[PDB]
Amino acid sequence: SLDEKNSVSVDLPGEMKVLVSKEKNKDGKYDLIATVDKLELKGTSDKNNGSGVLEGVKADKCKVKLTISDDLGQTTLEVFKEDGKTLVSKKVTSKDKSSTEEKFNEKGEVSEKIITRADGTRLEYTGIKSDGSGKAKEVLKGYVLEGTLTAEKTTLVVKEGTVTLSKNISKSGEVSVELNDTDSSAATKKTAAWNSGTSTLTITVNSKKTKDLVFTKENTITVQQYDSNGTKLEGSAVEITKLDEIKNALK
Amino acid sequence: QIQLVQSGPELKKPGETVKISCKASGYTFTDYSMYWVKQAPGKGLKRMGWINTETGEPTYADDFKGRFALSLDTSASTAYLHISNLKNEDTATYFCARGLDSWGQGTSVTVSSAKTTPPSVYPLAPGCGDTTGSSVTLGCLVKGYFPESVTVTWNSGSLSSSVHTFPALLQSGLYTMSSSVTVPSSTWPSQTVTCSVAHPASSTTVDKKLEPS
Amino acid sequence: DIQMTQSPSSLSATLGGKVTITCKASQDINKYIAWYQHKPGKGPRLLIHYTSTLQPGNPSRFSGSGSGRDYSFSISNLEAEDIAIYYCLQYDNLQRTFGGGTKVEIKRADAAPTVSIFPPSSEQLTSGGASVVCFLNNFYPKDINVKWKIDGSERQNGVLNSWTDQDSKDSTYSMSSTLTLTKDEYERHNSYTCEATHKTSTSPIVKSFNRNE
């Protein structure tokens, strides 16, 4: 934000706007600014759009560093302590709506994290320890799955009676589902098999298929029953909109 | 509770047809397919086919195409296994099964041209010229019957506990089986011992007392 | 269909020991194997389902494990009554298939048979028949040889030798040996003897009787 005529204003993917420069600057490469959270902070870049960082200071003895990506679509709005090494915020938004905001502890170690997917679905971790473990939950449209986290993966659990469903997401985005029932009678014990190819879990009881639980790309879950003998799917897959519908499929 | 009970032992002539029934009770007949399994001597358990109990569609295993048929009577929660143009390869035991936890008791099918015949029962005793120790062994030879299955039961004083049932062998024509029992000398012959032989397909049932000599 | 190759096809173990049977499928079956115990004349009994879950009503001496295409099932602290034929079953598919089965037998200490001979009964002779019988009881191992001698000569045809199944208590075997002939032939001779050759001895146990006596 330098001038109306000079210092062009470009639309920044992250609900922000950085104003470049017209011709150029005094000693070096282009310059630019942008007002962030009622406390505009200026900085100087190299190119003519927003491909550069924006330094600054806080309203309460701290710092701020808007490290705008080189492609104009990945605001990395940092907010260091006051020295410029210890952090207290790090909400990295993106063009397609992606967004991963973090909060740290009294030593720059990440404490909390909240990943928001393009489609709005969220994945929030809290109480993150040094090892990488912590409380976790996923916000889907209509309900919320709770679970835990480890440097290895995230595990959302849904319990219904003696059956316990587990949705794992590798710290790489890979989804896989498991199902266990402590019941020992073949007549009633529920068991399942995950098909990574079709991304679906097929529940079986006493050798018979009962239902297909599909974990879609759009972060949703659908349920379809088989015919009475378990020889083929029947009807139409139905979208799960409530936590209870899930606990229902597990009965 | 849950149970699949099947029809009884069948004795057929080559080329005939047999229809085995399997009645389901204790669960909803329509919620499980229903499998049929062949148990031939020397072979283990082989799936013959299964039937969709909701629609009646039967699907057979490759070795069972043609002479075999699977049907059902939903109104009676009963499945049927049809075997036409019976061949000796068909004499075996057949089972129906549902889920993972139910099996009928199985039904034995014998393909033969031989005819139902009661058995002759001959007592088997020590014979003069033998030595008597604390215990004494006696028996019953059950000769010349058909088809299979006869039961031999002993009766005496004290605890026989030592009874042996020897499977039948096909002796040029008919079956011959044998049985023995050992009892203390104090209870025999000073007390009576008899073997009772029952042959169901014959409705006949003879009893013989073991006479010392 | 999916093949299940089960092994071994036969085992002989000692009481209190542990036995392991394995089953290999021709493709991943996602843990859908069940193991059954099949004792003679009864229907197959579910022991383990979903590769390792103990079906209620069975002792924990039975267990299973595995995944993919490779599975195993065990019986630890082997009991005298565990003899039976065991089977794996995959049910990942509607075309469920069985492994060939495994015969489990007890290996116990050697035991010599108790041999008893019996001349033909009065009733059979009356009918024109004559059968001489030898009972060789409660011995081990199963391998045994009986030789009949009529007046000193070996008679090898027309002999019916039948072995019982392994006893479920003492794990022994018993066998019945019947020499059948015509009353005429039986009268034409006087000495009837049966020679039992068994591992427990280098000298055969010999039982005989003369038609004289």
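Numbering of chain A is taken from Swiss-Prot, so the residues present carry the numbers 23-273, in order.
Quick check of the header: X-ray crystallography, 2.7 Å.
The backbone N, Cα and C atoms fix where each Cβ goes, and this holds for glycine too.
Remark: A:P35 (variant position) has A:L94, A:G95, A:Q96, A:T97, A:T115, A:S116, A:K117, A:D118 as non-local neighbours, by Cβ distance under 8 Å and separation of at least 6 in sequence. Swiss-Prot gives this note for the natural variant A:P35 to S: In strain: CA7.
Secondary structure from DSSP puts A:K39 (variant position) in a beta strand. Looking at Swiss-Prot, the entry for natural variant A:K39 to N says: In strain: PBre and 21343WI.
Swiss-Prot documents A:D59 to H as a naturally occurring variant and attaches the note In strain: 42373NY3. Same-chain residues at least 6 positions away in sequence with a Cβ under 8 Å from that of A:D59 (variant position) are not found in this chain.
A natural variant is reported in Swiss-Prot for this position, A:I90 to V, and the note states: In strain: CA8. Counting only same-chain residues at least 6 apart in sequence, those with a Cβ under 8 Å from the Cβ of A:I90 (variant position) are A:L34, A:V40, A:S67, A:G72, A:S73, A:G74, A:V75, A:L76, A:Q96, A:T97, A:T98.
In the three-state DSSP scheme, A:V114 (variant position) is classed as strand. Quoted from Swiss-Prot, the note attached to the natural variant A:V114 to A states: In strain: PBre.
There are 14 other CB atoms within 10 A of the CB of A:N127 (variant position), with all protein chains counted. DSSP classifies A:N127 (variant position) as coil under the three-state reduction. Recorded in Swiss-Prot as a natural variant, A:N127 to S carries the remark: In strain: CA8.
Here the residue is the original one, while Swiss-Prot reports the natural variant A:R144 to K with the comment In strain: 21343WI. Residue environment of A:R144 (variant position) contains 16 other Cβ atoms, counted within 10 Å of its Cβ in all protein chains.
A:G149 to E appears in Swiss-Prot as a known natural variant, with the remark: In strain: PBre and 42373NY3. DSSP assigns A:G149 (variant position) to coil in the three-state reduction, outside any helix or strand. Of all the Cβ atoms in the protein chains shown, 12 others lie within 10 Å of the Cβ of A:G149 (variant position).
Of all Cβ atoms in the protein chains displayed, 13 besides its own lie within 10 Å of the Cβ of A:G164 (variant position). One natural variant named in Swiss-Prot is A:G164 to S, and its note says In strain: PBre.
In Swiss-Prot, the entry for natural variant A:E196 to A states: In strain: CA8 and 21343WI. The structure shown retains the original residue. A coil conformation is recorded for A:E196 (variant position) in the three-state DSSP classification, outside any helix or strand. Around the Cβ of A:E196 (variant position), the number of neighbouring Cβ atoms within 10 Å comes to 10.
Of the listed variant positions A:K39, A:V114, the Cβ environment within 10 Å is emptiest of other Cβ atoms at A:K39. Among the variant positions A:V114, A:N127, A:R144, A:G149, A:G164, the residue whose Cα lies closest in space to that of A:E196 (variant position) is A:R144. The separation of A:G149 (variant position) from A:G164 (variant position), Cα to Cα, is 25 Å. Taking the Cα of A:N127 (variant position) as the reference point, the closest of the variant positions A:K39, A:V114, A:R144, A:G149 is A:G149.
Secondary structure at A:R144 (variant position), as computed by DSSP, is strand. A Cα-Cα distance of 15 Å separates A:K39 (variant position) from A:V114 (variant position).
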